[PDB]
Amino acid sequence: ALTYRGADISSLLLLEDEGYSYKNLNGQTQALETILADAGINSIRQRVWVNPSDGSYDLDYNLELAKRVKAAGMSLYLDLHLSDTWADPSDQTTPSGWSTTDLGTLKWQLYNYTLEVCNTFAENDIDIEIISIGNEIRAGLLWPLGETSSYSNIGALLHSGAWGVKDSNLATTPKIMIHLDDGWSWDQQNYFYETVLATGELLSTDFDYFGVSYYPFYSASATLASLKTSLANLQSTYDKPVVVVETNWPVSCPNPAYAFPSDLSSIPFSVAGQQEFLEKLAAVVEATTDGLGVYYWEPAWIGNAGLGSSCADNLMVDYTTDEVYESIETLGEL
């Protein structure tokens, strides 16, 4: 079994606040987190935004959701976007109110923030298993100070955020993760780490885990073979565990924008395909030296089935009957 078998269900609260309820495999309505817990889901990943004008995914939101994830005995993985909105390689907008002109002030704000976030969970008696300083920061973070035109600045900011959590009041300090997208690409993974560490601004001892996103529908180049190699190299070169923190497989995809990787071309777009992909994906992770696990991204986001992809449906929940799919059980036994 995989050390971590999780899912990111950050949207749960906005959905429930909309009259959405889920039925388990037996047709009985039941708190999604409890359905997942019983199905074997290990941990839950939750995205955190700093100051969204509408409170979406802010700290209050995550505390509400994390109390329930704790209630069900699942571990917690906080995905800090260090932004007021969605952060990715194409957009790393510094939180409103934070500095876009002075790195000293910004390193300080980032340190106080990660520290306050952790201190707030400690106040509520909620442990945090994993915490990522940023989301998919391959193109850096907190622009313009953290643009990749300065891996030195990037290393300084990551170091600062890391120490905010190390210095927090959490009885136990959470595992610190650095998350990059395109996890199947070894050259990009390598280039990023080799570079930022060469600056000496970020130390090997500043973080514990490597986290990578892995999707099959954004490039035929994302074969399981490339991922297996990138995963094995990341681990052997830097000696840190590796986690696939985001992934999806469609139950339906009529017109994909890109061709699916060659070694994934045989898998069907159905619930069974989903089950088959996850197993093939867990095998590669399990076969990797320190492969800790996999997290499915937003399997229950009713209303956003495509989940941003060119495919029609990546959910693990029957969007019509609100009943979870059997693949929920597969994720729970990887």
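Numbers in chain A come straight from Swiss-Prot, and the residues shown are 17-350, in order.
The backbone N, Cα and C atoms fix where each Cβ goes, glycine too.
Taken verbatim from Swiss-Prot:
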ACT_SITE  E152  active site, proton donor
MUTAGEN   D198 to N  Broadens pH profile by 1 unit towards the basic end of the scale
ACT_SITE  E262  active site, nucleophile
Inset, instruction - Please state whether DSSP places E262 (active site, nucleophile) in a helix, a strand or coil. - result: strand
Legend entry - Rounded to the nearest Å - Cα separation of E152 (active site, proton donor) and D198 (mutagenesis position): 9
Legend entry - Alpha-carbon spacing, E262 (active site, nucleophile) to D198 (mutagenesis position), which is rounded to whole Å: 10
Legend entry - Nonlocal neighbours by CB distance (under 8 Å) for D198 (mutagenesis position), same chain, sequence gap 6 or more: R154, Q204, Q205, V228, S229, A238
Inset, instruction - Enter the number of other CB atoms within 10 angstroms of the CB of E152 (active site, proton donor). - result: 25
